[PDB]
Each structure stands twice: as structure tokens, then as C-alpha cells.
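Visitor: Have a look at the structure that comes next, please.
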Amino acid sequence: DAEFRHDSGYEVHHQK
Ligand SMILES: [Zn+2]
């Protein structure tokens, strides 16, 4: 959750 706190809304910047 440290980085992935947008699990309920994945976006482009969150590409990994
Ligand atoms: Zn994000």
C-alpha cells in the first residue's frame, strides 16, 4: 500500500 494506494483506481503514472 506504500506505493499502491490507488488500488481502487489504477492510473497511467502507476504503471509498474
Ligand atoms: Zn496512482
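For chain A, we keep the numbers from Swiss-Prot: what you see runs 672-687, in order.
How was it done? The header gives solution NMR.
Positions of Cβ are set from backbone N, Cα and C atoms, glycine also.
According to Swiss-Prot, the protein has these features:
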MUTAGEN   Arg676 to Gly  60-70% zinc-induced amyloid-beta protein 28 aggregation
BINDING   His677, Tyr681, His684, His685  Cu(2+) 2 binding site
BINDING   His677, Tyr681, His684, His685  Zn(2+) 2 binding site
MUTAGEN   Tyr681 to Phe  60-70% zinc-induced amyloid-beta protein 28 aggregation
MUTAGEN   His684 to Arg  Only 23% zinc-induced amyloid-beta protein 28 aggregation
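Any idea what these are sitting next to in the structure?
Guide: Counting every protein chain shown, the number of other Cβ atoms lying within 10 Å of the Cβ of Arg676 (mutagenesis position) is 9.
The number of other CB atoms found within 10 A of the CB of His677 (Cu(2+) 2 binding site), across every protein chain shown, is 11. A coil conformation is recorded for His677 (Cu(2+) 2 binding site) in the three-state DSSP classification, outside any helix or strand.
A 10 Å cutoff on Cβ-Cβ distances gives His685 (Cu(2+) 2 binding site) a total of 12 other Cβ atoms nearby, all chains included.
Residues within less than 8 Å, Cβ to Cβ, of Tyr681 (mutagenesis position) and separated from it by at least 6 positions along the same chain comprise none.
In the three-state DSSP reading, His684 (mutagenesis position) counts as helix. Long-range Cβ proximity for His684 (mutagenesis position), meaning a same-chain Cβ under 8 A and a gap of 6 or more residues, is found for none.
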Visitor: I'm trying to understand the geometry here, so how far is the Cα atom of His685 (Cu(2+) 2 binding site) from the Cα atom of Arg676 (mutagenesis position), in Å to the nearest whole number?
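Guide: For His685 (Cu(2+) 2 binding site) versus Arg676 (mutagenesis position), the Cα atoms are 10 Å apart.
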Visitor: Those recorded positions, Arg676, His677, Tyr681, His685: which ones have a Cβ sitting under 6 Å from ligand 1?
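Guide: Going through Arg676, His677, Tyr681, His685 in sequence order, those close to ligand 1 turn out to be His677, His685.
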Visitor: Taking the center of the Cβ atoms of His677, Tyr681, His684, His685 at the recorded Zn(2+) 2 site, which other residues in this chain have a Cβ no more than 8 Å from that point?
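Guide: Near the Zn(2+) 2 site, the remaining chain residues are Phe675, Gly680, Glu682, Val683, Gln686.
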